[PDB]
Amino acid sequence: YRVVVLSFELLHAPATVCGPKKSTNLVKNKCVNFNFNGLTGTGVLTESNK
Amino acid sequence: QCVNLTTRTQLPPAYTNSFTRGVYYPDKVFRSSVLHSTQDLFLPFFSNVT
């Protein structure tokens, strides 16, 4: 029997391998949920400097 | 095959003091104006070098 095992990892680091494309657009300032780079959440989006 | 080029003279080494080294951000994430604890591979504040 040929066995292959995939070992993922979801550490608190920026992902590098991601699901195929699935990219739509950005938004400037609206109360909209996001799923950016495997990091999903909900809120309003604003421009700030860091 | 190989050539041996060695000398019979050997000298013992010596140590020296070393101040604060071994400070690095634990993770790629960013933090601002927050004090955070960590438990990982660092190097103490006062040590010796050779």
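Residues 508-557, in that order, are what chain A shows, numbered as in Swiss-Prot.
How was it done? The header gives electron microscopy, 3.7 Å.
Each residue, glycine too, has its Cβ placed from N, Cα and C.
In the three-state DSSP scheme, A:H519 (mutagenesis position) falls into the coil class. A 10 Å cutoff on Cβ-Cβ distances gives A:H519 (mutagenesis position) a total of 8 other Cβ atoms nearby, all chains included. Swiss-Prot documents A:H519 to P as a published mutagenesis change and attaches the note Increased resistance to human covalescent sera neutralization.
The secondary structure of A:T547 (variant position), as reduced to three states from DSSP, is extended strand. Quoted from Swiss-Prot, the note attached to the natural variant A:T547 to K states: In strain: Omicron/BA.1.
Cα of A:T547 (variant position) to Cα of A:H519 (mutagenesis position): a distance of 13 Å.
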